[PDB]
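Heads up, the thing below is written out as structure tokens.
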Amino acid sequence: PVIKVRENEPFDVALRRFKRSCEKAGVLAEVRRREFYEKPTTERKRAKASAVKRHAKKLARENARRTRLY
Amino acid sequence: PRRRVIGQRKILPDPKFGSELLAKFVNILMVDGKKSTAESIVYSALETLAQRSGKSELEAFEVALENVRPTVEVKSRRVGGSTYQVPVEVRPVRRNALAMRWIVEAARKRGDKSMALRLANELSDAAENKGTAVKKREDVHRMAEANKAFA
Amino acid sequence: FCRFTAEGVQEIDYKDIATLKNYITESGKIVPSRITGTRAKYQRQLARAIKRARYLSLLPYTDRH
Amino acid sequence: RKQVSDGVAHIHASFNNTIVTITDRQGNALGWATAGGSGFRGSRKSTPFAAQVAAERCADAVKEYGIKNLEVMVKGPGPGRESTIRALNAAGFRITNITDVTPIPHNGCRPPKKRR
RNA sequence: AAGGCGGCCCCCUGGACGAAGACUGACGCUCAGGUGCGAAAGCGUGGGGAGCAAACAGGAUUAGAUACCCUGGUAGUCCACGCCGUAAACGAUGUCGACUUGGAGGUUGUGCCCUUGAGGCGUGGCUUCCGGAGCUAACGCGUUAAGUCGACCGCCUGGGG
Ligand SMILES: [Mg+2]
Ligand SMILES: [Mg+2]
Ligand SMILES: [Mg+2]
Ligand SMILES: [Mg+2]
Ligand SMILES: [Mg+2]
Ligand SMILES: [Mg+2]
Ligand SMILES: [Mg+2]
Ligand SMILES: [Mg+2]
Ligand SMILES: [Mg+2]
Ligand SMILES: [Mg+2]
């Protein structure tokens, strides 16, 4: 995420622009993942358990959509 | 408490100089519930300070307060094995009512001849930026600044 | 929409780098299909096209070399 | 001495400390400052404030070189990763670019094992 | 086929699937005993050894701590060729058939029009999720059945020993 400051401006927009550049690049989301070694069976289990939970909320949204609370 | 928001009660202003801040000082000074003796102690002591140093007894008493009023203190918070302090600013009502407690406890320690003497001295040094009250204020300010990276 | 390579029914080629540079980020990583909308059949060709341009130095591996 | 005009500010932040080094554009360092030696040994050298003071110290000891403009180059994801740049701005330098040179391996060597 | 397979390029090679036609004409299904393949660890003989890291050593916490935590670290993990033949080798569900209301998706061919630009109309092969009838002890399965039926094989007969 190399950022060159532009003409004038104050320090903050370029600074806050830099942070947004790294968030898109996800540099911190990678270093913490490679900080320790996770076994390939844990790699697959974690991915699946995330997906099935992601789907389950997706179907449960329509169930609450049809019902009313009061 | 858990949920209640409490409105405090106004106390009667002092008889002589008509200032509730002074009337709160005697209340903190009073021990065992006897305003008659406590009001004598503060009145004689304040008269002693005013005679020696300047006029306007209300300002004479006030000058000590601006030298003892704290600004930031530390409240302990625990996370894991060890608990560390956290700095936090102090609300104005707390600042006025924290200074008087520091002065009174400081007065009770000085080994002078009588309570009217010890209170008279302690307000004198505080008005000159000195004494046990000011050092106790300094200890809080140094410790709040020794560890303040926490937030 | 999401139709860019659906009109150009071919194999995605590596000497045409003007097309490719819109599917890579600023750092040089490959944009996932979920963003550009490219379907799977043309993402794999696009992914291989980049790795064939990366070897021949026509495209940067990373942002800073 | 040698009155170097514009230099580079390498910041090696980490999960447990922070090291700030200011060099010339050729790569020959000038002076450094870390949170560990700044007076925060223990559980404090890993806070944004401790990194801030470290950068402030590094702004000194380079007066004999007359640095004015910097190329801040962040590394080592940790707490003192951004607060040490704005501290360099408090030093009066006008920085001209910011870079994140963090070593990301394309699946190289196997990392250590997990902690229980 | 199962184990399993992940940068790019080449040259050797196996199996799937679809369109429209030709040909052989029951050539089929299952399979005791046999034969082959079979993660990781392990073994033998040569190489290689960056990073991890059993054993091992030191530091710490602890009543103790031959552990968890920290600092180092050898066999091993890597290559070639031979052995070993086991796993929660797990959709804990044998293989091959025909039949029995529906939705939401993924991926891969296709034949039409409406190459009217996006688009709609149909037909195949795998795969994910939800669910009707039915099934059952219940959980649950449910057109890829644990439903309704055939053909062969394997196995089960109280717990511990
Ligand atoms: Mg470690
Ligand atoms: Mg047999
Ligand atoms: Mg092995
Ligand atoms: Mg061996
Ligand atoms: Mg050997
Ligand atoms: Mg170890
Ligand atoms: Mg067995
Ligand atoms: Mg398996
Ligand atoms: Mg079994
Ligand atoms: Mg179901």
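All chain B residue numbers match Swiss-Prot; in order, they span 2-152.
Going by what the header records, the deposited coordinates were determined by electron microscopy, 3.2 Å.
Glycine residues also receive a Cβ, built from the backbone N, Cα and C atoms like all the rest.
Straight from Swiss-Prot, the features:
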MUTAGEN   B:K36 to A or E  Defective in ribosome assembly
MUTAGEN   B:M116 to G  Significantly decreases affinity for its own mRNA
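Its Cβ placed at the centre, B:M116 (mutagenesis position) has 20 other Cβ atoms within 10 Å.
Cβ contacts within 10 Å of B:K36 (mutagenesis position), excluding its own Cβ and spanning all protein chains shown: 13. Taking the Cα atom of each, B:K36 (mutagenesis position) and B:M116 (mutagenesis position) are about 15 angstrom apart. For the recorded site, B:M116 (mutagenesis position), the DSSP three-state label reads helix.
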